[PDB]
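J.: Could you have a look at this structure, given as structure tokens, before my questions?
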Amino acid sequence: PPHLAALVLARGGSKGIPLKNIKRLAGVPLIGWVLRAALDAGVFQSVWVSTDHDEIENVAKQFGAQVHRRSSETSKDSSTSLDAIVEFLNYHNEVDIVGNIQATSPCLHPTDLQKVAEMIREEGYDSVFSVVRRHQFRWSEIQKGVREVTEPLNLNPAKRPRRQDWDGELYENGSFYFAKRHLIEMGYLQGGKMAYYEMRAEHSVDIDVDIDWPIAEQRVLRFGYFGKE
Amino acid sequence: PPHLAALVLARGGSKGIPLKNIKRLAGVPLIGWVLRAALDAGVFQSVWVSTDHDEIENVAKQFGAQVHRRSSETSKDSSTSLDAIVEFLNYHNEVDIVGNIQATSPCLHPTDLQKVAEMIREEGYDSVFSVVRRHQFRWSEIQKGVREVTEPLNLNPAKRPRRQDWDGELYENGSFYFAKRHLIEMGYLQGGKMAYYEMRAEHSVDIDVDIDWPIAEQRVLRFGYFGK
Ligand SMILES: CC(=O)N[C@H]1[C@H]([C@H](O)[C@H](O)CO)O[C@](OP(=O)(O)OC[C@H]2O[C@@H](n3ccc(N)nc3=O)[C@H](O)[C@@H]2O)(C(=O)O)C[C@@H]1O
């Protein structure tokens, strides 16, 4: 069967706090959360970590992840996830399907990764990515050259609905992006027979979105996977 | 000057565990946070709290907020804000502008309330509510059975933008809704010369959003307004 490789891109020069990817969150360096759920899923043929730093390589290896080294060319704030993902495949042909997991979503559980693997295995999906449901109203933005005018992009102001009165909308949460080789090797992170996977809001809060690291630590300790019971 | 009243709707029933509006958050009952920011703004001719419960009325008074005892019909799980704000005005024809503030966003600061108040002066707006910027890609949900597919409504999967490549989108954050009497009376919280007020992300996390109440506790401590 195909080769499902978990891939976690972890550069050294992060935003604000440098070497953020191995910073301890709840006593465990970041990449460790996601790598653990990855391996415990027992669904991948290989769990990788693409980095450019010696310390990230070490931590990765401590968590039983294979490591792929690269330069910082795909580690720039102008670089893209597809950039570094191709950089990787261009070295491992055995890899048929890439499960790109982001360390900035430490509350991932193996259960979700197992069901996505099954969506691809069973319903022959080409690409699958994590999504989250939200119930927040959207309003235009005063265009350039001003004019001043907002319009309800969602609701009808005459009748504002309660949150339990309407499905919300679906937004990617950044957790994971699964895609076949032929797709990534074409420029699409998502495409072909596409599907999303709705995860629980408790697992969707991004590290950079919580803002504060400790509030984030409070979060992972309350909703994260700590390994096998 | 036009009468600007702060109005915090706080009913006893909270879908789930009741009195959530009076439940201590970081050592102070929820409505206290918003009330404090309101009073310290020094921009309201009155700061009110509409409730249907005694306990909430007391706490409200302790924070130096006037209290309006609401009718049961506007205190229901189904009762919309407009119904409640409209039931309040029925007893205060002295109010010209209603500053509807939600207790469920305790990281409010008086600075934001003062700037919105001023927006209503110079720009002369009929309605101004709080909003927040987010950069999240939206996707169509599957329905109508069959092998239905999800579609992008926000971006182009072939070319996905970067944070810099584009400006996010504006979502209401639930913080506050300012509206003139004539708008409210005609059943609109947002209408006439409409404007939004973009607030900082750190001050836009709703209670229901964090889920874990304690998480909100650490949030108000690190990002709330502690009076003084
Ligand atoms: C102005 C408005 O429409 N506020 C509604 C907000 C708003 O849509 C979000 O904040 C923005 O995403 O959503 C709701 O939010 P929620 O139910 O938590 O209510 C906000 C606070 O207002 C009080 N309230 C509201 C109406 C009413 N008749 N009496 C009240 O006492 C509550 O006690 C609560 O603490 C929701 O659907 O869950 C219902 C709220 O009424």
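The residue numbers of chain A are those assigned by Swiss-Prot, with the residues present covering 40-268 sequentially.
Header entry for method reads X-ray crystallography, 2.8 Å.
Keep in mind that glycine also has a Cβ here, set from the backbone N, Cα and C atoms.
Annotations per Swiss-Prot:
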- A:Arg199: active site (ACT_SITE)
- A:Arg50, A:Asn60, A:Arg109, A:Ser118, A:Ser120, A:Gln141: substrate binding site (BINDING)
- A:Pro196 to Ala: Does not affect the nuclear localization (MUTAGEN)
- A:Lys198 to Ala: Abolishes the nuclear localization but does not affect the enzyme activity; when associated with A-201 (MUTAGEN)
- A:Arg199 to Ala: Abolishes both the nuclear localization and the enzyme activity (MUTAGEN)
- A:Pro200 to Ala: Does not affect neither the nuclear localization nor the enzyme activity (MUTAGEN)
- A:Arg201 to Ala: Abolishes the nuclear localization but does not affect the enzyme activity; when associated with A-198 (MUTAGEN)
- A:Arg202 to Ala: Does not strongly affect the nuclear localization but strongly affects the enzyme activity (MUTAGEN)
- A:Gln203 to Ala: Does not affect the nuclear localization but affects the enzyme activity (MUTAGEN)
- A:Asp204 to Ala: Does not affect the nuclear localization (MUTAGEN)
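Can you tell me where each of these features sits in this structure?
T.: In the three-state DSSP scheme, A:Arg199 (mutagenesis position) falls into the coil class. For A:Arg199 (mutagenesis position), the count of additional Cβ atoms within 10 Å of its Cβ stands at 18 [all protein chains shown].
A:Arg50 (substrate binding site) carries neither a helix nor a strand DSSP state and counts as coil.
Shown in sequence order, the list is empty: the chain has no residue 6+ apart in sequence with a C-beta less than 8 angstroms from the C-beta of A:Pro196 (mutagenesis position).
If you take the C-beta of A:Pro200 (mutagenesis position) and look for same-chain residues 6 or more apart in sequence within under 8 angstroms, you find A:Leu194.
Neighbour list (A:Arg201 (mutagenesis position), Cβ cut-off 8 Å, at least 6 residues apart, same chain): empty.
For A:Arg202 (mutagenesis position), applying a Cβ distance below 8 Å and a minimum sequence separation of six or more within one chain yields A:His174.
Applying an 8 A CB threshold to same-chain residues 6 or more apart, the list for A:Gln203 (mutagenesis position) is empty.
Around A:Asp204 (mutagenesis position), a 10 Å sphere centred on its CB holds 10 further CB atoms from the protein chains shown.
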J.: If you draw a 10 Å sphere around the Cβ of A:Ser120 (substrate binding site), how many other Cβ atoms fall inside it, taking every protein chain shown into account?
T.: 18
J.: If we take A:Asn60, A:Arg109, A:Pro196, A:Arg199, A:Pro200 as the recorded positions, which have a Cβ under 8 Å from chain B?
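T.: Filtering A:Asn60, A:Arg109, A:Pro196, A:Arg199, A:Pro200 for a Cβ under 8 Å from chain B leaves A:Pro196, A:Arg199.
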J.: A:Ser120, A:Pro196, A:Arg199, A:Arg201, A:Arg202: which of these recorded positions put a Cβ within less than 6 Å of any ligand 1 atom?
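T.: Near ligand 1, sequence order: A:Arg199, A:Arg201, A:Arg202.
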J.: Measuring Cα to Cα, how many angstrom lie between A:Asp204 (mutagenesis position) and A:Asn60 (substrate binding site)?
T.: 39
J.: Considering the recorded positions A:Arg109, A:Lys198, which residue's Cβ sits among the greatest number of other Cβ atoms within 10 Å?
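T.: Result of the Cβ crowding comparison: A:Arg109.
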